[PDB]
Amino acid sequence: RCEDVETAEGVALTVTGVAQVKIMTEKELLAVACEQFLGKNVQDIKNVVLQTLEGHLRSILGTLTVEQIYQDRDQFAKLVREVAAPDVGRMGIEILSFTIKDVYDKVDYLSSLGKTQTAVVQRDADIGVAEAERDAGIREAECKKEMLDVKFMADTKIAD
Amino acid sequence: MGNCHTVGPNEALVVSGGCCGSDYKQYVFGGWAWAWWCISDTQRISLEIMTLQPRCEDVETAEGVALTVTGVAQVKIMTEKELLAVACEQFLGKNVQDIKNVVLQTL
Amino acid sequence: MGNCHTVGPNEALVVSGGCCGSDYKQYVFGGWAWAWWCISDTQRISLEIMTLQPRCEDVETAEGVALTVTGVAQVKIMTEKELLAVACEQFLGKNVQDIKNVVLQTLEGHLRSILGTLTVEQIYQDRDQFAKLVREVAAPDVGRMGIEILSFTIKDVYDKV
Amino acid sequence: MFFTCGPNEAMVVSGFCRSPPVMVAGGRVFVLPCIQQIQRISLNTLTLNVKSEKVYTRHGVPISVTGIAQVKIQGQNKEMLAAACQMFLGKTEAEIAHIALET
Amino acid sequence: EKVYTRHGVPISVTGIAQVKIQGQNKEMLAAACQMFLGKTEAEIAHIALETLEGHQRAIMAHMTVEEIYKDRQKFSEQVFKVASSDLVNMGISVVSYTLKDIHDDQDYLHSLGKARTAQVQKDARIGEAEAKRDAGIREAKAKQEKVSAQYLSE
Amino acid sequence: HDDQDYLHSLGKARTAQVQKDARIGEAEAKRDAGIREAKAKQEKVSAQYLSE
């Protein structure tokens with residue numbers, strides 16, 4: 001969870017992620033794994049990997065623009081793999097999966113971006129309801145006209 | 001335990017039991033029968049007339065005039081040959097209130 | 001400890017055990033079986049019908065009219081040969097509430113999806129064909145976990161607009 | 001020992017070396033006490049108060065409609081009874097009525 | 001919750017998934033045993049839940065809302081394909097994925113719904129207008145005849 | 001982190017550049033709705049007076 005981090009264009013975001021990490025089972029890399037970390041406990045693995053992937057995730061998030069994290073963020077995770085495998089694998093930690101959990105903004109980027117079409121459907125709905133009301137009104141006025149004509153003819157005969 | 005039971009003409013005695021495993025069901029009204037400790041089942045069907053009070057509330061005819069029509073119908077379990085197979089396999093031993101309620105709603 | 005157990009036709013007896021280490025699983029419904037102290041496992045699967053009350057709230061069709069459609073579906077674990085391998089390796093021994101909850105959510109999603117697929121005029125006029133298409137689309141997936149669909153339809157429809 | 005049954009119930013039991021289904025309703029079956037398992041289904045006809053409230057017709061007008069049905073388990077058909085025994089064993093009369101009522 | 005689509009409109013989307021460990025595959029089961037031993041059911045569910053949420057929320061921007069409620073089959077198939085691939089990579093195979101509910105707090109879809117309601121209410125009014133005119137015409141005419149006859153008698 | 005507000009303006013530039021698009025879309029939608037709403041209003045009033 002990175003707080004107050006900015007992309008290439010500089011728009012500030014508070015992006016939260018999720019990554020899948022597990023110690024690998026290779027041959028020469030497990031020499032490093034065994035000479036590296038234990039017997040520090042699971043909280044130590046999770047804290048160390050949390051800070052290092054925090055830095056790496058913020059770095060790559062700065063690398064690409066907000067439009068890319070908007071449209072193509074599967075490719076964002078694919079590039080996260082491409083850039084994080086060379087370093088996160090050095091300490092024997094594999095990256096099974098990577099993506100971002102949620103994105104939040106204080107300068108309302110995405111809410112502003114939704115404004116473009118949040119009214120287009122409202123435009124179409126207003127057009128449709130206006131046309132429907134027009135048709136209802138016209139044909140109802142026609143009915144009222146015909147019934148008044150016949151009623152007045154009957155009243156004329158009554159008056160006679 | 002009970003052996004060699006007979007019933008009057010008002011009620012039909014129904015017995016069923018596989019002597020050699022084959023399906024042998026005997027339904028006799030007002031006649032003679034025998035049943036051993038566990039050869040068959042001893043049950044009777046009350047063939048008395050069931051009273052009916054069909055009362056329909058707020059029902060309308062073809063022209064639609066609403067009426068609250070109350071009726072009376074005479075109903076009794078029949079004594080045919082093949083239909084009593086259905087009668088015996090069908091209802092008992094639910095009591096007389098069950099006959100009258102079921103026939104009341106359906107009629 | 002228990003030996004030579006049999007079950008009625010309502011429930012399927014499942015046993016599995018490697019006599020010489022090879023995988024020998026026997027699943028028989030309403031038949032005969034034997035199991036020793038530790039040769040296999042004695043479990044049964046209740047093949048009774050599970051009641052379904054699919055009730056989708058604030059769901060919209062193709063034209064977008066919001067409806068709160070409640071349904072009823074008839075579901076029962078099947079008795080095929082290869083599908084019961086999946087059925088036995090799949091669910092038990094989670095209890096009946098677990099079957100009903102899992103099937104409830106999955107058929108809830110499927111029912112809302114197909115309801116969105118067709119329009120409200122179709123659910124108005126021809127909803128027997130709606131259920132026939134529900135079968136056509138739900139058999140390929142609801143049958144994957146061994147659950148059959150005996151019947152399907154919608155209980156009641158309510159609208160706020 | 002043999003267990004007699006009337007014609008309003010289906011006696012289906014599993015014993016020893018009886019793999020094919022057994023359709024007994026109104027007969028007897030020799031039952032071992034520690035080997036066989038006994039289960040019963042009631043075949044008696046139950047009435048259903050099929051009630052529909054605020055249902056739209058093909059004009060769309062809502063009318064409250066009540067229906068009554070008489071449903072029974074046709075034990076005469078061996079195939080249908082064998083199919084029914086696969087799920088109706090162990091179910092009470094109330095639930096049996098209620099599920100078919102909703103259907 | 002509050003996820004942007006490819007138009008950017010935020011809609012609250014709920015999904016339901018049925019995930020199982022395919023023990024039939026020896027390789028996949030052997031891979032899964034390397035990390036799933038010693039983990040409780042709650043954590044096993046929770047980790048895969050977050051992963052599948054990541055996949056769903058990522059694919060949210062691929063298909064628009066107009067696509068998701070109308071064309072749902074292709075959406076579900078693509079979601080299942082991608083999630084199943086990346087999760088079999090992790091070791092869990094999703095039996096079936098579905099979308100539970102779609103909610104909009106911005107009133108985006110309510111107007112689209114209301115359009116057709118207006119389009120049918122115009123028919124509802126046209127029928128009433130037909131009925132009222134047809135009743136009134138002959139009611140007034142019969143009134144006319146009875147008054148004419150009454151005055152003739154007078 | 002910047003306590004001098006150096007980077008906040010650089011961020012805000014693009015936010016303005018996207019908000020202009022946010023407003024242009026709303027202007028499109030409002031004009032397109034109003035044109036035909038007013039036209040339909042016109043036809044219904046014309047027909048009502050023709051009946052009158």
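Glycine too: its Cβ is placed from the backbone N, Cα and C atoms.
Some features that Swiss-Prot has for this protein:
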| type | residues | note |
| --- | --- | --- |
| MUTAGEN | B:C4 to S | Loss of ZDHHC5-catalyzed palmitoylation; when associated with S-20. Partial loss of ZDHHC5-catalyzed palmitoylation; when associated with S-19. Complete loss of palmitoylation; when associated with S-19 and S-20 |
| MUTAGEN | B:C19 to S | Partial loss of ZDHHC5-catalyzed palmitoylation; when associated with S-4 or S-20. Complete loss of palmitoylation; when associated with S-4 and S-20 |
| MUTAGEN | B:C20 to S | Loss of ZDHHC5-catalyzed palmitoylation; when associated with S-4. Partial loss of ZDHHC5-catalyzed palmitoylation; when associated with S-19. Complete loss of palmitoylation; when associated with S-4 and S-19 |
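The least crowded of the mutagenesis positions B:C4, B:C19, B:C20, judged by other CB atoms within 10 A of its own CB, is B:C20. Annotated pair B:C19 (mutagenesis position) and B:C4 (mutagenesis position), C-alpha to C-alpha distance, rounded: 16 Å.
Taking the C-alpha positions, the distance from B:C20 (mutagenesis position) to B:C4 (mutagenesis position) comes to 20 Å.
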